[PDB]
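J.: This is the structure I want to talk about, given as structure tokens.
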Amino acid sequence: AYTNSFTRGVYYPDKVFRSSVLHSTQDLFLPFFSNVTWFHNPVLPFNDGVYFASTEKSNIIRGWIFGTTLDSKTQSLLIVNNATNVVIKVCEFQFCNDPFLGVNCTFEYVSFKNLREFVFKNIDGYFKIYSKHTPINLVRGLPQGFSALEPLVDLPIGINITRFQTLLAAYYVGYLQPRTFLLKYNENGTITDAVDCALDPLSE
Amino acid sequence: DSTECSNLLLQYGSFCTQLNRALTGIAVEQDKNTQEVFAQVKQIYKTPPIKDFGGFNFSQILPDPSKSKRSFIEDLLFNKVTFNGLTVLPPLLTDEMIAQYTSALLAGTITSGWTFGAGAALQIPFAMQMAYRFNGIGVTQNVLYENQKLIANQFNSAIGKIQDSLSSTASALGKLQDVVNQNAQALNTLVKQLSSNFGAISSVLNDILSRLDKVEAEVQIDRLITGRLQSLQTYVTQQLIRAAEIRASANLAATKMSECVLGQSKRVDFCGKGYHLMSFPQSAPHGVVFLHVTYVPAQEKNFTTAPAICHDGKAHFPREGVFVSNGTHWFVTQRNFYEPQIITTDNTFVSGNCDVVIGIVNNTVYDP
Amino acid sequence: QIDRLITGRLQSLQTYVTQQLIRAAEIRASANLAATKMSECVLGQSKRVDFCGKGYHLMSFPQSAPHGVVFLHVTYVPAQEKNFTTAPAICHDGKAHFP
Amino acid sequence: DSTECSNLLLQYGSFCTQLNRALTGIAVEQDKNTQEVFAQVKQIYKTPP
Amino acid sequence: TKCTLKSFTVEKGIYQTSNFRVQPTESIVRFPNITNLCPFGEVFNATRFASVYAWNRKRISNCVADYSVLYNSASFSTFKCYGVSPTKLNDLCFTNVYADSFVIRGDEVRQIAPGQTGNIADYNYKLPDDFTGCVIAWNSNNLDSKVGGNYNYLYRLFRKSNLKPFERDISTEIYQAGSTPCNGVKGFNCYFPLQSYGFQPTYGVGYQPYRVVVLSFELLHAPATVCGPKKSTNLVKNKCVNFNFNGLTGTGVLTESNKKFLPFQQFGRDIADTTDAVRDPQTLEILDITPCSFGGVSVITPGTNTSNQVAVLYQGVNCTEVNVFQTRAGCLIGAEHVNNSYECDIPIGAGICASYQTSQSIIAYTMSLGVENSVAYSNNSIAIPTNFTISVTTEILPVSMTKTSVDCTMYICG
Ligand SMILES: *[C@@H]1O[C@H](CO)[C@@H](O)[C@H](O)[C@H]1NC(C)=O
Ligand SMILES: *[C@@H]1O[C@H](CO)[C@@H](O)[C@H](O)[C@H]1NC(C)=O
Ligand SMILES: *[C@@H]1O[C@H](CO)[C@@H](O)[C@H](O)[C@H]1NC(C)=O
Ligand SMILES: *[C@@H]1O[C@H](CO)[C@@H](O)[C@H](O)[C@H]1NC(C)=O
Ligand SMILES: *[C@@H]1O[C@H](CO)[C@@H](O)[C@H](O)[C@H]1NC(C)=O
Ligand SMILES: *[C@@H]1O[C@H](CO)[C@@H](O)[C@H](O)[C@H]1NC(C)=O
Ligand SMILES: *[C@@H]1O[C@H](CO)[C@@H](O)[C@H](O)[C@H]1NC(C)=O
Ligand SMILES: *[C@@H]1O[C@H](CO)[C@@H](O)[C@H](O)[C@H]1NC(C)=O
Ligand SMILES: *[C@@H]1O[C@H](CO)[C@@H](O)[C@H](O)[C@H]1NC(C)=O
Ligand SMILES: *[C@@H]1O[C@H](CO)[C@@H](O)[C@H](O)[C@H]1NC(C)=O
Ligand SMILES: *[C@@H]1O[C@H](CO)[C@@H](O)[C@H](O)[C@H]1NC(C)=O
Ligand SMILES: *[C@@H]1O[C@H](CO)[C@@H](O)[C@H](O)[C@H]1NC(C)=O
Ligand SMILES: *[C@@H]1O[C@H](CO)[C@@H](O)[C@H](O)[C@H]1NC(C)=O
């Protein structure tokens, strides 16, 4: 199944305050009006990186796995909310081929009416997470509006990734492209609007 | 201000000094351009306390003492135009000094006509200055005095339209606003080029000096020096060409100052459309504004006409003006305004018999 | 090593020729003005205010100078004014006379 | 039209963009120059038959 | 001025000789509060310890390695380091660090070095010739030695071949010491491969036990999870300073500011990429950055053939940052401000000019535009000239340049 993404999936591309100003930048962004994948879990490719979003006011979804094999022969990220906060590990997990939760290791770390949206990307040796939480009024598709995702963590783990899967009602998955974006920064340095330059001739 | 880089920049020699010499040549010329437009008047002429300019009302273009001391229309014009080693120098003349020159030029023009350009200012009544500006366009001065209230009301009304034209929109000042925009765009482009790598490992100069040791860092820094020096030569070449465009405009503005403020131009469409009467300078940021007052003829009638009229065998031609028939009578009028005079030996001069002239007509010439 | 000298010396020479092209256009604008002052001021009598020097233009004379021209502009300047009462017209036998 | 060369050329920043801007400024001025000469007449006057 | 003009005589004018630039009063360094100090206590202060035939390795990662805690510990019976001097260790960064640990007699501590030979070196723990890292040891006769002898500690007595660098082999398999085939059981010249030091409190300094640690370092494609501890200085506001915040090196004046960065934002940038604010990493205030004050320095001079007096304009500078006078063009120094106004001799800017005048000095004044005149206008007065002067005006125009041609080949390649 699939859905229109509308203007969703922008995030703060660097830790720099800019205000009252328009910034033009090239980075891995979800394209505007992209025809993203939709789910109620399969193993999925990771490509350049992922935008992941869910209708989470329910605690059905618990976590994610990222790697190449996702099994024993090499290290893979496991991310799980322990119902208090996020736990992260990178072990050579031999864990189940159909993992579920009730409705060596080189690194470890510890942190419907709502949508929770996340971006996962890997650059040169760091794994980066950005996220946002919002109210919504629609069950079927993504909420048609604009709000940027803020960084959570920037993890020095050095791992190679090509696939991922969810651990666990609607949620959505879409892939970042190396797009050029124009970003509208307000007086308090929030991104309040954006233009995907490649979208159409007026956006160019 | 990296000392490691400065020791490498010295190997390029005189390139840095001739960029400062070129920009200094441009910067001094901007004061020469401003001087030669406005400083055409030798004395700061100032207006009398009385304002009996024959019914003409200059209050929107003369200084406002309650305001800098700009006029009303100069205040509209000044409202509608709107550190990596870079600096901006002040002009030699402040906007308060430029407004004293436009005030002096305007006060001379109003109280003394063309005369203050040619020598000492000679006072003349404004309705008599306008009569000599009407004779300058070939319209006989009685056409002013017989219509002075109408001409004063048309001028006062037309200055009123300038306030509305400049109050309701900024879009008339596009020539001055674009000079501000081109300079801001050029300086932002010169600073944005500091972020570029030019193929070096990083564009941050202290970052190179952290990542690499002396011989490798020197090869990476020489790319930044080459790229940034090529980016200054690109900017200074662009400003040298843009300064030649502004100097050509400043020489034109200095010429409109001389020929139309200090005089009355006979040159067609040089100082506004219509036959030129006078113009008034008003200052604006980075420029000058001329309000060109002109006579435009407005309500034509068709008449039958003849090159000459034949009297007692003699062909008579008009001294000034042209023959016209209203339908059954014949008259001589001045060319640029319908004022029919009876045809006489005062109005006309003889040259030979009828038969030489193609299209001559048989009509009576009166001898007083 | 020679490619560094060729690059620097070629860019040094391009900088000179670029400034000479711009400076030649500045001198051409002055040569076209001087050609115009000779046609209008010397070969004629210009009525263009302050074109052929200050005052009312009578005539001018060219003198050569190295790399240039010098014009001696002869002009009439009015010099000893007196104040008079004035009127635009005078009323005779009920009719207005104008000068 | 090399992809590998274009990604080197981007590291020079605004040089290529301001060359396109400079030639576009010259191109638009040729239409201005041609209007300032001929378009001085307000109406298309015609000669009599 | 003579040097900037490359000439001995200077004619009258204003010459930009130089650039003024306020120097940094001091250099400042700022980093986050020093945290996650590496777990060296689990290897240097723990109660338990390993037998050398089966040594314990602690992997060290994601932490700050203050090696000075180790090398300043004067309780240690030995410190050595290889490829690095101790004072340099706290500057370095590594992907991983490994701390390898065991108990041995004092006389075998000298075997713990790159490329050396002996029972421990060849058959318990081997170091490569190009080992980069440190060797540290302390006497442990208080913990590892006991009345009647502590026979719990063991070393490998026998092996078929030498260990490779960092090879680990804990095997207890019975060793053929001669012609005897072992057939899976002990006998004459078929022996247990390990032996004990048996540490007794009566042992001398070379037979007593020592706890030993060997630190090994590596750097890889995975980022440096270990570094030595970052230093920091106090923070100085309102003065011109050189600064570093984490890695953001620069020079400027620092002040508190009305900017409200989002919680994750560390730096602030102006329209043209130039950094103009930062968050302090130890108390999260937002500081404005502005450049340390600078400007063109211009020498105003009469002709040197007339006088050697000069005045100096610090363009755009305010005099408190350098007779003295603050013009709108900048701080003017060595010129008398004058209350009169005159024709402009040497221009300064913003309506100011300067001249050499009366016993003589450089004066500076607001320039005069011309004599004020009231034209005697009234609605029936005219002035008519009664007489004239013929005037002759000289006007000079340039018409041509010196014609040049360059041989581009001979200029570039003589
Ligand atoms: C959205 O994309 C999928 C393939 O990714 C395609 O099957 C589907 O028809 C598309 N929908 C629309 C409306 O284009
Ligand atoms: C910024 O934050 C302040 C916090 O007091 C708030 O008053 C203001 O409305 C916010 N928005 C903008 C655009 O400044
Ligand atoms: C001139 O016109 C202004 C309005 O344009 C008016 O206020 C003023 O009274 C008029 N008369 C004089 C003598 O200023
Ligand atoms: C003059 O006469 C012609 C006759 O064809 C007419 O078209 C024109 O409108 C007339 N002009 C005026 C001003 O009456
Ligand atoms: C022409 O002028 C005479 C002047 O007396 C006047 O009587 C006549 O009505 C006018 N009109 C025509 C059509 O002749
Ligand atoms: C104008 O042309 C007509 C053509 O029939 C002719 O009769 C008339 O004499 C001409 N008049 C003049 C003034 O040329
Ligand atoms: C004009 O007058 C003369 C003398 O009366 C006559 O011969 C001639 O035919 C008249 N008409 C014209 C149009 O010349
Ligand atoms: C003309 O009149 C004014 C005012 O009375 C006076 O100042 C001036 O000296 C008079 N003479 C001349 C030649 O201007
Ligand atoms: C840094 O440490 C000092 C002293 O313990 C403390 O006052 C300050 O609040 C700490 N700041 C942060 C950001 O942890
Ligand atoms: C220097 O001043 C003297 C004064 O007598 C004069 O003769 C000479 O020409 C001057 N030279 C220069 C270079 O100004
Ligand atoms: C110059 O700097 C001082 C502080 O050193 C400040 O009070 C003053 O306002 C500044 N400006 C001028 C024109 O003095
Ligand atoms: C100029 O005169 C005024 C009033 O006497 C005084 O305030 C000011 O300080 C004077 N300046 C100089 C440089 O004499
Ligand atoms: C006119 O001025 C000249 C000097 O320029 C003088 O010699 C002559 O006497 C004056 N003539 C009259 C009529 O005032």
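All chain A residue numbers match Swiss-Prot; in order, they span 27-66, 81-143, 165-172, 186-242, 263-298.
Cβ coordinates come from backbone N, Cα and C, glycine included.
Found this in Swiss-Prot, in case it helps:
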type	residues	note
MUTAGEN	A:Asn121 to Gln	Partial loss of biliverdin affinity
MUTAGEN	A:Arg190 to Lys	Partial loss of biliverdin affinity
MUTAGEN	A:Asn234 to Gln	Increased resistance to neutralizing antibodies
VARIANT	A:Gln52 to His	In strain: Omicron/EG.5.1
VARIANT	A:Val83 to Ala	In strain: Omicron/XBB.1.5, Omicron/EG.5.1
VARIANT	A:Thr95 to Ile	In strain: Iota/B.1.526, Mu/B.1.621, B.1.1.318, Omicron/BA.1
VARIANT	A:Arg102 to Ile	In strain: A23.1
VARIANT	A:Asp138 to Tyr	In strain: Gamma/P.1
VARIANT	A:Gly142 to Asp	In strain: Kappa/B.1.617.1, Omicron/BA.2, Omicron/BA.2.12.1, Omicron/BA.2.75, Omicron/BA.4, Omicron/BA.5, Omicron/BQ.1.1, Omicron/XBB.1.5, Omicron/EG.5.1
VARIANT	A:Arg190 to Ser	In strain: Gamma/P.1
VARIANT	A:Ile210 to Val	In strain: Omicron/BA.2.75
VARIANT	A:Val213 to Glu	In strain: Omicron/XBB.1.5, Omicron/EG.5.1
VARIANT	A:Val213 to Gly	In strain: Omicron/BA.2, Omicron/BA.2.12.1, Omicron/BA.2.75, Omicron/BA.4, Omicron/BA.5, Omicron/BQ.1.1
VARIANT	A:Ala222 to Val	In strain: 20A.EU1
J.: Let me check the 10 A CB neighbour count of A:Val83 (variant position). How many other CB atoms are there?
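T.: Looking across every protein chain shown, the total is 11.
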J.: For A:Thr95 (variant position), which of the recorded positions A:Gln52, A:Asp138, A:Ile210, A:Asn234 has the nearest Cα in space?
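T.: With Cα distances computed to A:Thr95 (variant position), the winner among A:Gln52, A:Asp138, A:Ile210, A:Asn234 is A:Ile210.
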J.: Could you measure between A:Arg102 (variant position) and A:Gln52 (variant position) for me? Cα positions, answer in whole angstrom.
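T.: For A:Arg102 (variant position) versus A:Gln52 (variant position), the Cα atoms are 32 Å apart.
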J.: For A:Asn121 (mutagenesis position), which of the listed recorded positions (A:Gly142, A:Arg190, A:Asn234) have their CA atom within 10 A of its CA?
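T.: Those near A:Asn121 (mutagenesis position) - Cα within 10 Å - do not exist; the answer is none.
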J.: Among the recorded positions listed here (A:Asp138, A:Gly142, A:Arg190, A:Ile210), which has the Cα closest to the Cα of A:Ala222 (variant position)?
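T.: Considering only the listed recorded positions, the nearest one is A:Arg190.
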J.: Taking only the Cα atoms, work out how far A:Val213 (variant position) lies from A:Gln52 (variant position), in Å, as a whole number.
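T.: With distance taken Cα to Cα, A:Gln52 (variant position) is 32 Å from A:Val213 (variant position).
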J.: What is the one among the variant positions A:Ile210, A:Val213, A:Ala222 whose Cβ has the most other Cβ atoms less than or equal to 10 Å away?
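T.: Ranked by Cβ atoms within 10 Å, first place goes to A:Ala222.
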J.: Between A:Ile210 (variant position) and A:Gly142 (variant position), what is the CA-CA distance rounded to a whole number of Å?
T.: 26
J.: Any idea which of the recorded positions A:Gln52, A:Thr95, A:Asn121 has the thinnest Cβ neighbourhood at 10 Å?
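T.: So among A:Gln52, A:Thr95, A:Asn121, the recorded positions given, the one with the fewest Cβ atoms within 10 Å is A:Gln52.
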J.: For A:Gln52 (variant position), which DSSP three-state class applies?
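T.: Note: A:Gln52 (variant position) is in a strand by DSSP.
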J.: Who sits close to A:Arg190 (mutagenesis position): which same-chain residues at least 6 apart have their Cβ under 8 Å from its Cβ?
T.: A:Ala93, A:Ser94, A:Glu96, A:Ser205, A:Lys206, A:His207
J.: Between A:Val83 (variant position) and A:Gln52 (variant position), how far is it from one CA atom to the other, in Å?
T.: 29
J.: Of the recorded positions A:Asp138, A:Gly142, A:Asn234, which sits closest to A:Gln52 (variant position) by Cα distance?
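T.: Closest candidate to A:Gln52 (variant position), judged by Cα separation, is A:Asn234.
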J.: If you draw a 10 Å sphere on the Cβ of A:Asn234 (mutagenesis position), how many other Cβ atoms land inside?
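T.: Excluding its own Cβ, A:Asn234 (mutagenesis position) sees 11 Cβ atoms within 10 Å.
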